[PDB]
Amino acid sequence: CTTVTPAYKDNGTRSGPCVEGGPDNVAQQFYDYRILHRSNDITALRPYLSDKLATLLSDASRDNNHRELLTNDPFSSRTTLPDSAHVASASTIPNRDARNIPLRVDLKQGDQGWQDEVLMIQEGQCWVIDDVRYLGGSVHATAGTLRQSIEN
Amino acid sequence: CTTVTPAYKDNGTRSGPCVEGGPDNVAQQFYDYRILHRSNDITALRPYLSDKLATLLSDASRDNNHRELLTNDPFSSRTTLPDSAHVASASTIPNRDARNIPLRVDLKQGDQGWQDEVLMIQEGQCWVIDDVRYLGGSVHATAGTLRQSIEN
Amino acid sequence: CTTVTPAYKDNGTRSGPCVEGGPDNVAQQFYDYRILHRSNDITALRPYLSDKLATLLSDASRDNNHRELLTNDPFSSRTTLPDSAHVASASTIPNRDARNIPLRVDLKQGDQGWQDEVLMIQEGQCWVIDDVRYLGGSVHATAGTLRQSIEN
Amino acid sequence: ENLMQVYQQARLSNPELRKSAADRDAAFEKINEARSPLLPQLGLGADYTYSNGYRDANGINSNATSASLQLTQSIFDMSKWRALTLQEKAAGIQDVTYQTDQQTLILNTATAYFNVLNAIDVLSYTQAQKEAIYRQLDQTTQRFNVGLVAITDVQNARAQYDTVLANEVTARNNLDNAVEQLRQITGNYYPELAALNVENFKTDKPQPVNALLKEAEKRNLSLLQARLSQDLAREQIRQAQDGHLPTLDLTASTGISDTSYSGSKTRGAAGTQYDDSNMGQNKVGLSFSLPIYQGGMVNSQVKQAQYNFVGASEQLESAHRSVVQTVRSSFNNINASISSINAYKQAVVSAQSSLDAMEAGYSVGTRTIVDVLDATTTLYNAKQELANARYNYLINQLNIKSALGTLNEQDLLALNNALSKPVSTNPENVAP
Amino acid sequence: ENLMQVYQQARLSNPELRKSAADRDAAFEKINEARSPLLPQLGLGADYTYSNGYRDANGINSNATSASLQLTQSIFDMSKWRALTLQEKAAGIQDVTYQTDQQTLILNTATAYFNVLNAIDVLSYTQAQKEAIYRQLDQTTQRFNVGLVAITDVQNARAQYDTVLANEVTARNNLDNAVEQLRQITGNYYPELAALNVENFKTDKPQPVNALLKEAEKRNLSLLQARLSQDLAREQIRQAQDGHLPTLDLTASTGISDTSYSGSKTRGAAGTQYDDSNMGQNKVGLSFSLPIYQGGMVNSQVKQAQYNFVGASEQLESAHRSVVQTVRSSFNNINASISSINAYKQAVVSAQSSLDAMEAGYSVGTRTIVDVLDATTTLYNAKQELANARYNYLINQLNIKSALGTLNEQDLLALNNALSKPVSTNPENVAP
Amino acid sequence: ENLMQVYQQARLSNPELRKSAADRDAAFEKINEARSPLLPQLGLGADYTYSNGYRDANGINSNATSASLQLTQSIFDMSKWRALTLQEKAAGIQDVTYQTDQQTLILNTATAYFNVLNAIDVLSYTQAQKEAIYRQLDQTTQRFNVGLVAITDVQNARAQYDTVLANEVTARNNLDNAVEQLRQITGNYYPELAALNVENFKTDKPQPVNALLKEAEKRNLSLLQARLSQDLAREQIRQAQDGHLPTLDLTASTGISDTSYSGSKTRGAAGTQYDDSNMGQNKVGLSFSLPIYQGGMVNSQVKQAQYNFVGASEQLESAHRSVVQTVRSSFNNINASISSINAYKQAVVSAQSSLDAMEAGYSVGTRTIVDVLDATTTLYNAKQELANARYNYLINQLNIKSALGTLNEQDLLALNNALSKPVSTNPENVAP
């Protein structure tokens, strides 16, 4: 039968709590939380953000400059919460030598669609959300991705 | 069944009349006219030069510098006419995204052959013979191709 | 059926004697000659060196600088002599356009092995030992290959 | 000829984009070849065979001539649909590559045009320098003739004159190479080109880098190609996993056979077992196949497809990072070009003031002709540097648009508003 | 953030090494697919067919259904084992390529770090030059205002100031580009990096070139890859000559068939020979095949394999020569770097002495402020050159280590002892 | 060792041309490989099978052993001949490639030889500069010792001396690297090489550029390779169109079969239908096939072949344009080199005159030793520049000959007349 030895041996240093796993599964769970719970607050979203998107959002909120971006929506190109979500399908991931997996998430409003883009990274032994590249027309505010929006 | 969409939109700008069609067919008709008429005049070959060889040859005849080049033959590597010609075979041309088609013609004089080379261009909705690169030993005169020969 | 014409035409200028043939064959014959005797002299190894190694090692002996190296074993990584030798199999060599053939001969001492490497050069119509790259840990002396060890 | 006319001529006859168009057409047409196996198939086959028996079947010979017409057609096989989807995605990525080739052709022709203009300016400056150095040599020779300097000064002046002659020859060759490069990229030799207008040309501030990134992350062609390649990798995973599904098909046939028997054994009391047969069968039926365990096979292929998908994701991330870096570099280049333009304009002003000072001094009578000639040489050098900087700024303004992924002929038209006055490009006309 | 932390982060998020790991894992996983044909293969098939007779057997119809389970297994076929060994060798060469990718990633991240430091130093020097040039321009303007010089000097000074402003802008953009390149190679924005320490830094002579060659000949990655390719070529020769060998397989089957006849003639005087049949057949057998003369075929394939082996041997020889040349070049480059380090140290000492003399003259009263400002600018230039030389020496040490093939994080750990003082990389902070 | 012996040695021991020879041999053998299927194919096969009955055929067992010798030969199949023609064309293009590698090998060895000579000259000039700078530093030190200058002058002189030492080390390593590159390209260490004979070197004007184009049109290798590729594309179109044609083959077989029966039902009243049977068959048959509509298939493949032909035509046109580019640029390079040669000769003359004047002044008593030493340094620099220009002229002549597609050893024969005086390459012998 034989097996394949992983090339890497650490792929770790995780700080916050992690959800079960599954890239498409984790994206579905996060977006189901977004649709069901209409809060969008960053305090209760720590397990999904990887290790420093939460810190970046907290620092941006404390800076008192990007209030308009934070209030409407930081995690989507549209200023309103979606009506339905369907992320790209990945047929699991072999071993642990896989990071920076981009997924094109299709968010559908009332007869609307923009096909946003997000990233997912390992950061330990879980699957965590990152970037969100606002891949759609009529961008909410600032420009680029979320990270480039709040970067300095 | 589907049908491909041509890459280009116009591919036009044609001034003079054009022959029916067929690059190898046009070359064969040109050589048949060459053997049939022993005058090698340029006034009767108007619909066989696209837009620049006609005026270039007219200028070369008018300035009285390449008279010896023109009188013998401008379209072969030998001063005298060939006895027969047989161009290379091209199995039609799909759509219209095709110009600069080089063809090697085997011209057979009395137990002789030179295998000259010529170009075919679209220049609108037709096929026009061009350049003639004088491929073969014991070249006629000057050097290079006809366009390089009569250029200033 | 047809044949294949060689790219080169001379591949010659041989001075000393040569063995019958066969790259692996000449390597095996050289190692059997080395093990059958206990001299490792360079005067009697002339057929196995074409024109470079023989004169180079003669000069190395004459200059009285590499005496400690030359005495023990120029041609082997171990200061003593190997017990058995077995070069990698080679299924003949087509035509005469093949030189610089590296072969990783495997040497077996008393429960030890080093698996050095030699080079095949044609230089006429025979096969000749060359280089000997000392492919093993804890080499005898100097460094690199024999040529890089004796060249000034 | 202005930039617009040159690009219009180049778009037709440019033997680099035609290869891309032909490859795109071939990829598009391959869809039909991929779909053909799904369509019904029919075939014909005739075979005449003579058999000669021996041993127990001694004295037995047979002659059988058969002709069969067979029509086959699959029903349920997802592999064909998977291949069709793969081919469609391949056509898409090929079209994206063709668009990239169009953009790079636009950039190349603009660069060649500006290179030709720069070569013209350099040749003019070199000619002015040659005249000034020749006058210096004449001055030194006259001084030696009456006797004021040693022979070494004369030799040094002659060396400088020979050096400037070699420089002039090199500049002329550079101009010729640039012109012939324009001919190669356009297929026609251009004897005269439109120059630049000083007043019409205006330096404009670029848009904020954030908006650049916002438009580039969705309009850049490399990112789209990488995303489509990732989609192709996903479809490859699906088609590799498709190995777990069974297949179903239907067949029909019409076969006509004529068999005859002869030989010593046949020539006897066989009666009914040895007769000439004229048979015809219309065979119709189905065929269903469900493979089971074959070793690794499907599982290993699926694992390899997963690894390929992971690699595709890595490629997409790398492409995004490279795109961001390229956009930032282009924006910084535009700003640096603006600053250099201002600096060279100030340098030109200073050189002009110095030349006017030298001319006034010569008119009064405190200067010689060679001094004003040197001032003219310096002014020409400054003008050439300023023109080259302007061309570099325009090329950067095209490069930012190319990086953003929206370059087209409208940008060339916008640039063409500054190219107004014409100028010949013949080396003899510019400098005999 | 020292070099160690930067490299540790780079080993995690770098979308170039993970792709190589994916390729290596796919190559290793293909071994199972290669070994799959040696394993038993079993399948199932269901068929239903209706046949209609004609001509002689007019009005005769048959309906048959069959369900079969078929298992096959090879016994002696050395080709599959050869393919498995070939796959193993391919996996080995893929792993070697992965190791090479690791080494080049280490080299690239070190180079980017030192480039960022060099950009910081250049920006500092350019800021000092800008201050000096501004003071010079102010002096010239004052001189003209009271009236001591012509307007040409003022225009020239303004041109110099504009030039130095453009240079400052260019240096700032270069620093920004270096920081962005570091971010691209590591995936994280870095606002502060460890600088160099002059007391801890030292220069050591390398080992003799002979020992370098000895280590490289047995430890270099490219040579190992070439040798593995030669082994693969030999295995290809053997697997191509394998075609002469015969083959043998075992087969088992279980078939259930239900057949019926009807139509017209069946309901006649036949009685017994036209009846429904329920067949059950457990067929088991063996099949052996020995191919014979097939034209050239095997002979031509063998000859092609031998030619490929010769080409692989030539590749190995060329790789060995290139490795030797590279080792020699690196060993010479390190000595050149040492000499440059000494020269720049002496130059900076001389510049410091000149600045001290100018400062003493200014304090006494024999010098102005522009002189000491120019001395400071020259000293800053010398310091920047010395720092660049030190970074070049470190990069050369890493390069010779890489050429030896023994590059890993231990060399970075050794280098990290010389980096003590952290400094920010924000363009606004260093240059207000 | 002149250029002739160097090239003769590099012809044999050169591990990159042997790869091209092996590739050519493999392509040639592929002709026989492709011709193999056209030849008759024969093979032997054994088959042993055991069957057990069940259900209606209860208690029935059979054992059949068969040995069959098969021999098939195609009668009309144009595809094999078309593949043979394709293989011939591939062999032709491979031969053209091999010629190209021969030409580039000649160019590379000439370039390496001239680079080594230039390195020798540079090292000599640097040694002279070192002597001059050391004498200047000693002069400054003595002046400070008696007391005429400040300490800063001594510091500056020491900095200059250290910079000169670094430059000398760099030049020595450059010469060593050049020698190593020559060894790599020839597989031999050359301790002494033939230098240039100035008296026998006479520059010559080239033939008109028109004649260069005329010869390069029918002589260049790249153009011929592109033409052969277009012909191969046409043959591929013919092969694709070949699919519409029918096929015909002849088969023969000699078979020996032995069948035995056993079981409960066999020991019954079957009598004649249940017995051991020993069959011997000599079958001869003709098989003819003619496919009909298969969806797209052949039509789509023919369209793809036409698209590939269009792409090949575009490639040929682009290759012709590139050839015109290369010929014109190479022609201009020689004239530029001639002008540079004249300028550098005049510069050398002027430098020699200046050195003679300085020597006369020093002999009379109006000059010091450092002045004549500096003059010698300048003269050596000019000599090195002139020698480099001469080598560049020779390389440019070889470049024109190569780009015209006629390079061979006769050009080296022509060049070898100018190499007369040998000179060592070891740095210690060149400059201790």
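Chain D uses Swiss-Prot numbers throughout; the residues present, in order, are 23-454.
Cβ from N, Cα, C; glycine included.
Record features (Swiss-Prot):
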MUTAGEN   D:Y384 to F  Partial channel opening. Increases sensitivity to vancomycin, by allowing its passive diffusion across the outer membrane; when associated with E-389
MUTAGEN   D:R389 to E  Partial channel opening. Increases sensitivity to vancomycin, by allowing its passive diffusion across the outer membrane; when associated with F-382
MUTAGEN   D:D393 to A  Decreases inhibition by hexaamminecobalt(3+)
MUTAGEN   D:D396 to A  Decreases inhibition by hexaamminecobalt(3+)
Around the Cβ of D:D396 (mutagenesis position), other Cβ atoms within 10 Å, all chains included, total 20
How many Å lie between the Cα of D:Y384 (mutagenesis position) and the Cα of D:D393 (mutagenesis position)?
-> 8
In sequence order, which same-chain residues at least six apart have a C-beta under 8 angstroms from D:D393 (mutagenesis position)?
-> D:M380, D:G383, D:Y384
Give the sequence-ordered list of residues that share a chain with D:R389 (mutagenesis position), lie 6 or more positions from it, and have CB atoms under 8 Å from its CB.
-> D:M380, D:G383
Row D:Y384 (mutagenesis position), column other C-beta within 10 angstroms, all chains, value 17
Look up D:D396 (mutagenesis position) in the DSSP assignment and reduce it to helix, strand or coil.
-> helix
Kindly assign D:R389 (mutagenesis position) to one of the three DSSP-derived states: helix, strand or coil.
-> coil
By a three-class reduction of DSSP, D:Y384 (mutagenesis position) is assigned helix
